[PDB]
Amino acid sequence: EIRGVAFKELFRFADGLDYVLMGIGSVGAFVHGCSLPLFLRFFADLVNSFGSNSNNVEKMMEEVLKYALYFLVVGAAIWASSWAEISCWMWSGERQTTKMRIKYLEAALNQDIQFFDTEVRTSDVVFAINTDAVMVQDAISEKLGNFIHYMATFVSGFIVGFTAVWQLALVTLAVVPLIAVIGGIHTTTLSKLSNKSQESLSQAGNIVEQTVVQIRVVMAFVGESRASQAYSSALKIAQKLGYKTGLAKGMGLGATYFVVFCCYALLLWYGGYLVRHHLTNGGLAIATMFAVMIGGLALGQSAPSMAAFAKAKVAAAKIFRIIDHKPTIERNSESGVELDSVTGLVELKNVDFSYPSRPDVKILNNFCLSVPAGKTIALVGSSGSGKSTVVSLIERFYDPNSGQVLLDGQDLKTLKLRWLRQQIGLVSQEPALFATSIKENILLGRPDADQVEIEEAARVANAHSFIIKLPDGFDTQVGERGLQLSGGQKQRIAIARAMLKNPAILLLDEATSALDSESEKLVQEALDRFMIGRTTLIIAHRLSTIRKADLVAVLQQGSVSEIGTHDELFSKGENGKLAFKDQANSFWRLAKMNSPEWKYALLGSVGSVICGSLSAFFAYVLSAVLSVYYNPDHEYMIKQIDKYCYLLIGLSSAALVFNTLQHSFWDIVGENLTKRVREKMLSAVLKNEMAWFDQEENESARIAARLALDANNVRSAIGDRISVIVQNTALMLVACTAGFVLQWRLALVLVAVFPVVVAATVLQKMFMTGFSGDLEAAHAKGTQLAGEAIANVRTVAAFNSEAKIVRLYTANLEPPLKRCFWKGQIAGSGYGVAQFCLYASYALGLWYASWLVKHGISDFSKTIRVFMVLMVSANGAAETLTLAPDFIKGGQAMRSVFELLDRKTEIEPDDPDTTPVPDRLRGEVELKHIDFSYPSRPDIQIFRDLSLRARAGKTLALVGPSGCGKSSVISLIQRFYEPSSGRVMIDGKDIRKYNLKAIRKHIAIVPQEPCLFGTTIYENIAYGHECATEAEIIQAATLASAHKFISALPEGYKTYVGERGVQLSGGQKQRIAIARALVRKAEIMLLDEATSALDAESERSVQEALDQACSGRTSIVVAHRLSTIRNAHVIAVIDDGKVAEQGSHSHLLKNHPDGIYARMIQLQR
Ligand SMILES: Nc1ncnc2c1ncn2[C@@H]1O[C@H](COP(=O)(O)OP(=O)(O)NP(=O)(O)O)[C@@H](O)[C@H]1O
Ligand SMILES: Nc1ncnc2c1ncn2[C@@H]1O[C@H](COP(=O)(O)OP(=O)(O)NP(=O)(O)O)[C@@H](O)[C@H]1O
Ligand SMILES: [Mg+2]
Ligand SMILES: [Mg+2]
């Protein structure tokens, strides 16, 4: 394998326009990166002009106007540079990516079947088509532009810092690694603890998934409380892990706050020292500190670019490996002969095409097809010596081992290999349709034909009137994924696309779509009476296409057996808008649910406020220090700077303490809330009906994913998100108050430009995240078509529609190209306008500060303090606004959770108050006039007003046929599916009114395909009773003949078992389920087919265990029970739920059971 190619090789599909776009985007990214430190330098110059000229009001006003003009120039430069970078990079990346997808699909479909058998697999090719978005649509589309932009920012910030104040820049460059390593430690610890918590949540999801896959026994054996308790224990483990995670996150980010505040205290003291020694200015000091931080952040932000570049190198190496391979199929003449008789006879001296994956195996040894012209020849044989290899031979897949295949005295190997393809028709087992129009999915057989030939191609063969009468319309883009759910329409569309093709050398490889409907009847009229005759190796049915064919040509052991007469039989084993009032109500309900932890939240809230306030205070101090930088009194300057540094150290200590407090307590309340939510969701789902678990969207994997995702989503929505909202609200409040009390009418101006600043900063955050959306979703349709074409590469090569598929792929990928260009242009223009308005607002604020100072309304100190404090307030508001979409997502998860919780259940496992039940029952049950009881699929209605009787202390051994409601009478007994017309009376009264959980504690079951959950067989057996103890388990194991086999292993009771455990035999788990049913010790017992596939001694042991269970008390056994039913008084015999005579095993009345019950026994004997 290859670990990657050269980075430049990723640009192999860049034409002149792509080169121009890349150059323009690179220049724009470089200038946009350099602009921000240049703006810091210009801010330093403006502040120096605005503070150092306090006495000369005219000079400072003129210089402030000049530097506001420079701010406008920088804003325009950022506008142009960001527009260029974003739009050009996105467009060039999209163009190169689309060119690569087109070329890759063409190259892949141009290869032979060998390249997808022993070289790169079909799944690998589809995955490469998927991850072309990851490779080229990501790394060189925008990540390259971001890399250039951030490297430019880093270099420009370093240059600005080291040209303004090199002393302060050097000490700041020394400082930056401290914050970097503190943040790295915090991120590492947080990621590790989050991974551990995620593993705990995954284990909890495994627990709930195991609960719902085995819901049939969990509901029956009143194990819902046990499952809830186990889930709660797992959730408590995950909650302790989340507590550790929250404490670690709070401590780490409080350490970051403490370190940055202390470092700013040191840097501000050193800047005061530099101003005191007349080395530089205060504005220069602030700007050089900020510029070195911006350079450090820029250098840190180019790591994702390098990660994307490495991933791109490896994935481009893969894609180039597929593309650059020259197919061996086209190494032949490709132009030899294309003028042969349409009625051709394929001759095979020796069969070949031993697949290159396993060249040692020779499935086809030696035989000849010797097909008749105009007469249909069939083949049949075993699966191991299959017939599809003959199809591969005929279609010239170029794998000749020893012999050679030739058509009517002309070698296929030396043939054109182009004309042969349309000469040879094909309808394989797979329909192999494509995500394109139905007309195209037929037209691709003969491209030159118009709609008319398509019409008679779909008319002569099969019926196309379904398409005409299709509610979608005359033309259809194969619906969504496939036109037909059944597959008959798919097969007949394939037949029509072969009809536009030449059927001269037709090949029909049967149909694996389970067609046993009128689709086969229509197939009888399509390509079963066609005038010519060639290989039709249909083996779906014995008489289908074989009885009518004049040559059976049975194939076995890679050689043709007796051929010609079809009368002889062949031995084989073949079978034959959205209102937010509802969201607010849901949030209030969730908060009421989270009442017990409100106190904790409140403390965390307090911490948030403090931290919020702290930030403002810090900004204030910083701005205040700047005012002290421009002060003629040196001693007063030193005293004020030292006071501010000490206050800032105190702020750092408070920031650490209250950050740990806020985040620890907010994560504590979030963990408690998500644990409570998960527990309530589990209770709600376990309170539902069995039909609810039957539904597909409530599947086990679906349920686990839904629960985990919803809980995680709301957790964030309620934790760090609300933390940040409260913190930023406190910051904004404190900042506005400080600005207004210092110098109003300028804070009013900054509030006037407040929306501009918050919008521009939100767009800055978006740019940091990335402006290109979901790359895979953008090319979803083209990716789907490419994957379908790759999976059906055999059909594409057979119909010679490689060019048509590639052209359809270009037509599918053009709209994403146009959309990406337009999105890039809109994003670039919007981002540039936002930045220009931001810098215009900054210039306006500083000029208004100058105007207030010149008029004598205010002073420099108050103006600069208000300005900086309001700017940090705007930054906090930006954070809140950019976190709003997570609030939207959390509201969606919240309404999902509260629609799951508030769903009502028809059946109540834990009834509030019902008719009390005695400790021991009689066992008599009457299922009078029962019905199908299957809401999920009401198409079928079994139990046509059927009634069933079970006398107290007696057994029923009903047998029935397969799929006659055999395994559903017990479901009616346990109230899994409520019978609408059925009266199920237990102990003389209906089960609907007694305590359901109490009865389910008094009825045992041995389900068909026995449930083997848990980790140890000991717990599986103990599941039968709450007070399992040890004597009960031992006696149950002994009674059901389940003690010797378990003790055979050294582990015995404490043995690894379950879904992830060691797989054991069916008889062992059946007897384990029987032992669990016995240890349940129930008056009414329900059995199933516990003898599906067992050896002689295991069969005898299972029958003995069943005999003992029946001898115990009242029981219902529904197994086949061909003999030795222990003389049940009655046996219920039914035909699809209809009323029928109850033929007994002893055959007292040998009239009804003679033709039903005894027939299967005679057949098996
Ligand atoms: N790509 C492959 N690599 C290796 N062995 C293969 C491959 N494709 C098919 N086989 C083997 O080919 C043998 C014969 O089956 P084959 O004729 O290919 O298909 P089939 O589905 O059995 N045909 P049919 O009987 O007409 O339905 C089997 O033993 C397969 O394992
Ligand atoms: N999830 C389901 N949704 C709808 N119908 C179902 C579902 N599962 C089973 N059925 C049908 O409900 C009926 C139950 O037949 P029943 O004999 O009780 O079970 P079975 O497992 O089919 N028995 P058997 O064939 O003897 O092993 C049959 O018509 C089933 O096909
Ligand atoms: Mg086949
Ligand atoms: Mg069953």
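Residue numbering for chain A follows Swiss-Prot; the residues present correspond to positions 23-598, 676-1264, in that order.
This entry, so its header tells us, was determined using electron microscopy, 3.3 Å.
The backbone N, Cα and C atoms fix where each Cβ goes, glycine too.
Marked as ATP 1 binding site by Swiss-Prot: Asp139, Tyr377, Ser379, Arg380, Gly408, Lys409, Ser410, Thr411. The brassinolide binding site feature in Swiss-Prot is assigned to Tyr286, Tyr941, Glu978; the stated evidence is experimental evidence. If you look up Swiss-Prot, you'll see 700-988 marked as domain 'ABC transmembrane type-1 2'. Under the heading domain 'ABC transporter 2', Swiss-Prot lists 1024-1260, citing sequence analysis as support. According to Swiss-Prot, the mutagenesis experiment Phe65 to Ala carries the following note: Reduced brassinolide-triggered ATPase activity and altered brassinosteroid exporter activity. What Swiss-Prot says about the mutagenesis result for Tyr279 to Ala is this: Slightly increased brassinolide-triggered ATPase activity but normal brassinosteroid exporter activity. For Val282 to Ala, Swiss-Prot lists a mutagenesis experiment annotated as follows: Reduced brassinolide-triggered ATPase activity. The note that Swiss-Prot attaches to the published mutagenesis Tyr286 to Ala is: Reduced brassinolide-triggered ATPase activity and altered brassinosteroid exporter activity. Strongly altered brassinosteroid exporter activity; when associated with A-941. Here Swiss-Prot notes a mutagenesis experiment, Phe312 to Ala, with the remark: Reduced brassinolide-triggered ATPase activity and altered brassinosteroid exporter activity. Here Swiss-Prot describes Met315 to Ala as a published mutagenesis experiment; the accompanying note says: Reduced brassinolide-triggered ATPase activity. Record note (Swiss-Prot) on the mutagenesis of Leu319 to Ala: Reduced brassinolide-triggered ATPase activity. Here the residue is the original one, while Swiss-Prot reports the published mutagenesis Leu721 to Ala with the comment Normal brassinolide-triggered ATPase activity. Experimental mutagenesis is annotated in Swiss-Prot for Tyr941 to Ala, with the remark: Reduced brassinolide-triggered ATPase activity and altered brassinosteroid exporter activity. Strongly altered brassinosteroid exporter activity; when associated with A-286. Quoted from Swiss-Prot, the note on mutagenesis experiment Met970 to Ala is: Slightly increased brassinolide-triggered ATPase activity. Among the mutagenesis entries in Swiss-Prot is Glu978 to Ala, noted as: Normal brassinolide-triggered ATPase activity. In Swiss-Prot, a mutagenesis experiment is listed as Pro984 to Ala, annotated with the note Slight increase in brassinolide-triggered ATPase activity and modest elevation in brassinosteroid exporter activity. According to Swiss-Prot, the mutagenesis experiment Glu1188 to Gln carries the following note: In ABCB1(EQ); loss of ATPase activity associated with altered brassinosteroid export capacity; when associated with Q-1188.
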Most distant Cα pair in Å, residues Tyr286, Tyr941, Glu978 binding brassinolide: 23
Of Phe65, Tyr279, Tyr377, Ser410, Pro984, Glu1188, recorded positions neighbouring ligand 3, Cβ under 6 A: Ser410
Cβ-Cβ distance under 8 Å to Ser410 (ATP 1 binding site), same chain, at least six residues away: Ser450, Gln451, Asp531, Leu559
Cα-nearest neighbour of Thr411 (ATP 1 binding site) within the listed mutagenesis positions, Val282, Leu319, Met970, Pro984, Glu1188: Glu1188
Spatially closest candidate among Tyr286, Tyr941, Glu978, the listed mutagenesis positions, to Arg380 (ATP 1 binding site) (Cα to Cα): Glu978
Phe312 (mutagenesis position) and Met970 (mutagenesis position), distance between Cα atoms, whole Å: 14
Nearest recorded site to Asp139 (ATP 1 binding site) by CA-CA distance, among mutagenesis positions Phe65, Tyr279, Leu319, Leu721, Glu978: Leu319
Deposited-model gap closure distance - 77 residues unmodelled, Cα of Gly598 to Cα of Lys676, Å: 56
Closest of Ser379, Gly408, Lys409 to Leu721 (mutagenesis position), Cα positions, binding-site residues only: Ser379
Among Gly408, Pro984, the one of these recorded positions whose Cβ has the fewest neighbouring Cβ atoms within 10 Å: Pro984
Nearest of the mutagenesis positions (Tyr286, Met315, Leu319, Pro984, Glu1188) to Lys409 (ATP 1 binding site), judged by Cα-Cα distance: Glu1188
Separation of alpha carbons, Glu978 (mutagenesis position) and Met315 (mutagenesis position) (Å): 19
